[PDB]
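A short write-up of the structure that comes next.
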Amino acid sequence: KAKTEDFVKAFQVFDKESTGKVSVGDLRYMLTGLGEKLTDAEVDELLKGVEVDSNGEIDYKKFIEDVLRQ
């Protein structure tokens, strides 16, 4: 199958200033471009436990490690 390197290189390359955080609107867009075909019906269920901050930033490494499981 594919290794974390496939998913890591996708988001991390966008982080030009290497902060380690990204907006959900941009994070979900690249996943759809990375071989992700989830629909807001299922994605809304998964996001039901994600904790976003008061700035709208989430951790791309955390949501991927929890999606790569299945």
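Using Swiss-Prot numbers, chain A covers 80-149, in order.
Quick reminder: no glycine exception, Cβ is built from N, Cα and C everywhere.
Taken straight from Swiss-Prot:
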- 81-116: domain 'EF-hand 2' (DOMAIN)
- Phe93 to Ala: In MLC1-1; causes a defect in septum formation (MUTAGEN)
- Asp94, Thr98, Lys100, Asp105: Ca(2+) 2 binding site (BINDING)
- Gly114 to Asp: In MLC1-11; abolishes interaction with MYO2 and IQG1 and reduces interaction with MYO1. Leads to mislocalization of IQG1 and a severe defect in cytokinesis (MUTAGEN)
- 117-149: domain 'EF-hand 3' (DOMAIN)
- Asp123, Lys127, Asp132: Ca(2+) 3 binding site (BINDING)
- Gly135 to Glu: In MLC1-93; reduces interaction with MYO1, but does not cause any defect in cytokinesis (MUTAGEN)
- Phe142 to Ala: In MLC1-5; causes a defect in septum formation (MUTAGEN)
Cβ contacts under 8 Å made by the domain 'EF-hand 2' (81-116) with residues that lie 6+ beyond its boundaries: 122, 126, 131, 135-140, 142-144, 146-147
Other same-chain residues whose Cβ falls within 8 Å of the Cβ centroid of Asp94, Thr98, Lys100, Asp105, the recorded Ca(2+) 2 site, in sequence order: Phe90, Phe93, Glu96, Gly99, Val101, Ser102, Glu136, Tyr139
Neighbouring C-beta atoms (10 Å sphere around the C-beta of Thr98 (Ca(2+) 2 binding site)): 8
Greatest C-beta neighbour count within 10 angstroms, which of the binding-site residues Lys100, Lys127: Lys100
In three-state DSSP terms, the structure that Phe142 (mutagenesis position) belongs to: helix
Counts by DSSP class (helix H/G/I, strand E/B, coil) across the domain 'EF-hand 3' (117-149): 16 helix, 2 strand, 15 coil
Cβ-based isolation winner (fewest other Cβ atoms within 10 Å) among the binding-site residues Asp94, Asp132: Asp132
Around the Cβ of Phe93 (mutagenesis position), the count of other Cβ atoms that are within 10 Å: 12
Inter-residue Cα distance where the pair is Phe142 (mutagenesis position) and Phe93 (mutagenesis position), in Å: 16
